[PDB]
Amino acid sequence: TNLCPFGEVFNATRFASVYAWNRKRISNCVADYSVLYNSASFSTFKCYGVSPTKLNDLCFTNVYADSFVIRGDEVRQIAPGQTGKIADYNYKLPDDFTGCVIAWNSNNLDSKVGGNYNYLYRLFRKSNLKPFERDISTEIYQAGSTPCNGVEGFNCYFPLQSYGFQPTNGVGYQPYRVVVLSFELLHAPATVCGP
Amino acid sequence: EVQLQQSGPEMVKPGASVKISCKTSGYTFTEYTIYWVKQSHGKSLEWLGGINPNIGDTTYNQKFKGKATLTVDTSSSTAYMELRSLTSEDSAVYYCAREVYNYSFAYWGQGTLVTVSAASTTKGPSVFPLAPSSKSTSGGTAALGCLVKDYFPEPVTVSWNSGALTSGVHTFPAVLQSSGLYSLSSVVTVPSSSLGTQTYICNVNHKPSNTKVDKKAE
Amino acid sequence: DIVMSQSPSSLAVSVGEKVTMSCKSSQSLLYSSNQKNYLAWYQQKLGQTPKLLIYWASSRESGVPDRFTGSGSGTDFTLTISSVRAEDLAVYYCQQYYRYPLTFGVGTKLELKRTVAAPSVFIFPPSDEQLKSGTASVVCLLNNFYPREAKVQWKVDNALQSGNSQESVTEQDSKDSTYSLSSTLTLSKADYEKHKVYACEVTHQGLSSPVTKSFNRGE
Ligand SMILES: *[C@@H]1O[C@H](CO[C@@H]2O[C@@H](C)[C@@H](O)[C@@H](O)[C@@H]2O)[C@@H](O[C@@H]2O[C@H](CO)[C@@H](O[C@@H]3O[C@H](CO)[C@@H](O)[C@H](O)[C@@H]3O)[C@H](O)[C@H]2NC(C)=O)[C@H](O)[C@H]1NC(C)=O
Ligand SMILES: *[C@@H]1O[C@H](CO[C@@H]2O[C@@H](C)[C@@H](O)[C@@H](O)[C@@H]2O)[C@@H](O[C@@H]2O[C@H](CO)[C@@H](O)[C@H](O)[C@H]2NC(C)=O)[C@H](O)[C@H]1NC(C)=O
């Protein structure tokens, strides 16, 4: 029977930058979630709402597997009710999260000698993000009262910084790929179960 | 409560240097931008630059650049301004003010006074009673005061009864007497019916000389 | 550079009525993204740090009374006090912020027109604390008068003095619009004990006949 394709989601050459975080919708299939939970590939597999120990028995309306590269320092911000540059201006999980958040170390692939500049996060945004929202915007940051006219200088900044990932870094500033399985169940027929 | 706090007025030998502070408090220092505004006596306002404490960068008014330098401290939460070569044009009152996304100057600090004088030794003011007179003979009202006479430089501050007495008080612009020092008279009207009862005291403070003297009215 | 053009330097009308001052600008203060005009209005009453009245050309800030309203766009903006008060005595700057450098206007002063009112004359003989040290300062207050104009003249034994008075004027009052004048006469321990009568003669458009307060070098 159709197996929900997590090989893409998990073993893919490139991950999106946390600011433009990526989201594939997994629907109509069976997937073993204990192919994941067993692995201990993962430095973090914290779960919120549900439980991993026997998870491939429940059925769900919708499964969203979001994925992106953050850094080790910030992994702890992809929790419910977190705050920081990521939970505020980049990727926000709700109060009522019901899913699991998986991450592993990523130097081997994403670090680079001379810094990897391809992964970007947001520095600046007017207000915070509503859960699961996603500003892909690159308009100049009005830090104060003066307008900008697409010219950046004092109090007009560019809103994205690069993570500048380097392989001999501290664990803290080392790449971490992150998959955020959000299992939500609605008032419609279910279409992911497992065994 | 947003509060900005500058320093005591200052007197600088010409061509030398000075640094004015600004202690902000009651909001996150890194978030909001500091501007500085020069208002020299008897003229209007002049913008002189900005600083953004977070990223540390500055914008400058053309005609002030070089001769002033804005410079925050993260830890103490304190904005700074340094004027390097003080001519006499620089004799003015510099403001430090904070910002909001809606408009450029939302909270203002006290004001510091900058008088640029040639080693003109700070002179404590002499304070003399302006013993009361009366409008009419049958009482009505009565007037009394304090004469602050021989001080440099300009900033003086005169209260009546440690701040108690406040209505009708009339403190006159300091005026520049031929001697080079400043002379100033703070006068207060008072109901004549009280002259024997209450005592009437004025409190004069001169920062640039630490002069805090209190004299009555005989 | 973006230089602010107010009118008119001095203004003054009586309570009630309607002051209407103006501000004009080198460059359209229009940001075509958001369609706001980048011009504020500050209310510097004397001896006080400025206070923002209108932001974005046209919006009372919180707490600002509805008799103040800004208006305009592009180049010609306008501050309008419907029914001025006593308290509305202050210099009113317009300031722009659609570009750096941030520019201020030159300033519109609001004096206040009241009804005519006569001074009050009091003479202070200089203290003895100051006499023993070596000078003599006579003071001639003129409390609570409107209009500002008043001729003060010293006489020592009916001798007009000249060239040793200074006078110091207050700002208009903010509670009933009156003035105050600080004619000070200086002499010396040497010159002051050449005489008896000291007086000051106070002409004013309220004082129908002149008034003279005076004292006798004594006790
Ligand atoms: C800074 O400016 C904002 C105005 O907001 C902006 O102005 C417009 C021209 C548009 O660009 C808007 O999209 C944009 O938000 C001041 O905002 C305050 O706005 C509200 C009006 O919506 C006033 O009361 C509030 O009303 C909402 C409901 O609509 C309530 O939830 C609020 O709790 C509050 O009651 C408020 O009066 C107004 N502020 C003032 C001072 O009038 C913002 O206050 C302003 N900041 C400063 C320091 O002036
Ligand atoms: C992700 O891949 C692993 C391992 O596959 C290897 O590594 C990949 C990155 C790629 O280079 C492959 O060609 C490699 O062969 C998968 O691990 C397999 O898992 C099953 C079940 O757990 C196990 O029986 C196999 O022995 C494993 N293979 C190896 C080589 O260890 C893993 O399942 C993939 N993840 C997902 C979610 O599908």
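By the numbers in Swiss-Prot, the shown part of chain A spans 333-527.
According to its header, the structure was obtained by X-ray crystallography, 3.2 Å.
Backbone N, Cα and C atoms are what each Cβ position is placed from, and that goes for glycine too.
Copied from Swiss-Prot, the annotated features are:
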- A:334-527: domain 'BetaCoV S1-CTD' (DOMAIN)
- A:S371 to L: In strain: Omicron/BA.1 (VARIANT)
- A:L452 to Q: In strain: Omicron/BA.2.12.1 (VARIANT)
- A:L452 to R: Increased resistance to neutralizing antibodies. Decreases HLA binding to NF9 epitope. Increased binding affinity to human ACE2 (MUTAGEN)
- A:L452 to R: In strain: Delta/B.1.617.2, Epsilon/B.1.427/B.1.429, Kappa/B.1.617.1, Lambda/C.37, 19B/501Y, Omicron/BA.4, Omicron/BA.5, Omicron/BQ.1.1; Contributes to cellular immunity evasion and increases infectivity (VARIANT)
- A:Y453 to F: In strain: B.1.1.298 (VARIANT)
- A:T478 to K: In strain: Delta/B.1.617.2, Omicron/BA.1, Omicron/BA.2, Omicron/BA.2.12.1, Omicron/BA.2.75, Omicron/BA.4, Omicron/BA.5, Omicron/BQ.1.1, Omicron/XBB.1.5, Omicron/EG.5.1 (VARIANT)
- A:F486 to P: In strain: Omicron/XBB.1.5, Omicron/EG.5.1 (VARIANT)
- A:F490 to L: Increased resistance to neutralizing antibodies and human covalescent sera neutralization (MUTAGEN)
- A:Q493 to R: In strain: Omicron/BA.1, Omicron/BA.2, Omicron/BA.2.12.1 (VARIANT)
- A:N501 to Y: In strain: Alpha/B.1.1.7, Beta/B.1.351, Gamma/P.1, Theta/P.3, Mu/B.1.621, 19B/501Y, Omicron/BA.1, Omicron/BA.2, Omicron/BA.2.12.1, Omicron/BA.2.75, Omicron/BA.4, Omicron/BA.5, Omicron/BQ.1.1, Omicron/XBB.1.5, Omicron/EG.5.1; May enhance affinity to human ACE2 receptor (VARIANT)
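The recorded positions recorded for this entry are A:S371, A:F486, A:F490, A:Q493, A:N501, and the Cα of A:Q493 lies nearest to that of A:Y453 (variant position). Among the variant positions A:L452, A:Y453, A:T478, A:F486, the ones whose Cβ sits under 8 Å from a Cβ of chain C are, in sequence order, A:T478, A:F486. Comparing CA positions across the recorded positions A:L452, A:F486, A:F490, A:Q493, A:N501, the one lying closest to A:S371 (variant position) turns out to be A:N501. Filtering the variant positions A:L452, A:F486, A:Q493, A:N501 for a Cβ under 8 angstroms from any Cβ of chain B leaves A:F486, in order along the sequence. The number of other Cβ atoms within 10 Å of the Cβ belonging to A:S371 (variant position), over all protein chains shown, comes to 12. When Cβ atoms from all protein chains are considered, those within 10 Å of A:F490 (mutagenesis position) total 12, not counting its own. Cβ neighbours within 10 Å of A:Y453 (variant position), excluding its own Cβ and spanning all shown chains: 24. Long-range neighbours of A:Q493 (variant position) (same chain, six or more residues apart, CB within less than 8 Å of its CB): A:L452, A:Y453, A:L455. Annotated pair A:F486 (variant position) and A:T478 (variant position), C-alpha to C-alpha distance, rounded: 9 Å. The 10 Å shell around the Cβ of A:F486 (variant position) contains 19 further Cβ atoms across the protein chains shown. Around the Cβ of A:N501 (variant position), the same chain contributes A:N439, A:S443, each under 8 angstroms and 6 or more positions distant in sequence.
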